[PDB]
Amino acid sequence: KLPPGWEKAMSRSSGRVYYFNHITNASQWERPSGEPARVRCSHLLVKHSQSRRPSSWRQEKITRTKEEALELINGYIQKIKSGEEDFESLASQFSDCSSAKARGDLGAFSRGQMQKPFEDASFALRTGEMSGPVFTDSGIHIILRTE
């Protein structure tokens, strides 16, 4: 039927069909378009109190809850999808990862290098596609596949 991870769903507000990816947590109205040894991605990380290291260049002691971090992630996704903000600009300003200084870019990587939920989402994304919230032990991520 559909590319890997994608399933059809029903909107509760509008009653129209949409599409959801259970590997990337991406969702969209239109039927998705459609594996390499390597992909290239950028990300925006929002850390919280249960993160492996509750610290970042933005905050010596990160105290926000997991629920608060998810709300921030959802808000960044909204601004990116509406075009009020670009992914790289939000990543440079607000990602709790050191890669913020490189507009979130992590470079190219293979399977077996990143944390598993991050890796699975990255390889399920198409070039140019962005994930929904992805949970790892670092925190909550938005991932943009660039190559």
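Residue numbering for chain A follows Swiss-Prot; the residues present correspond to positions 6-39, 51-163, in that order.
Header lists the method as X-ray crystallography, 1.6 Å.
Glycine is treated like the rest: Cβ placed from N, Cα and C.
For the mutagenesis result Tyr23 to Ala, the note given in Swiss-Prot is Reduced affinity for KIF20B. Secondary structure at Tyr23 (mutagenesis position), taken from DSSP and collapsed to helix, strand or coil, is strand. Other C-beta atoms found within 10 angstroms of the C-beta of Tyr23 (mutagenesis position) number 14, with every protein chain shown included.
Per-class residue totals from DSSP over the domain 'PpiC' (52-163), listed helix then strand then coil: 39 helix, 24 strand, 49 coil. Taken from Swiss-Prot, the feature domain 'PpiC' covers 52-163.
According to Swiss-Prot, the mutagenesis experiment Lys63 to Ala carries the following note: Loss of peptidyl-prolyl cis/trans isomerase activity. No effect on the interaction with IRAK3/IRAK-M. Abolishes IL33-mediated increase of IRAK3/IRAK-M protein levels.
According to Swiss-Prot, the mutagenesis experiment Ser71 to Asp or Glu carries the following note: Loss of peptidyl-prolyl cis/trans isomerase activity, nuclear localization and cellular function. Within the same chain, residues at least six positions away from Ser71 (mutagenesis position) with a Cβ under 8 Å of its Cβ are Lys63, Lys77, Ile78.
Under the heading of mutagenesis, Swiss-Prot lists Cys113 to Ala and annotates it as follows: Loss of peptidyl-prolyl cis/trans isomerase activity; decrease in DNA repair of double-strand breaks by homologous recombination slightly less efficient than that observed with wild-type protein. No effect on RBBP8/CtIP. The Cβ of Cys113 (mutagenesis position) lies under 8 Å from the Cβ of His59, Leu60, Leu61, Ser72, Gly120, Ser154, each on the same chain and at least six residues away in sequence.
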Message: I'd like to check the chain gap: with 11 residues not modelled between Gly39 and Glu51, what is the distance in angstrom between their CA atoms?
response: 13
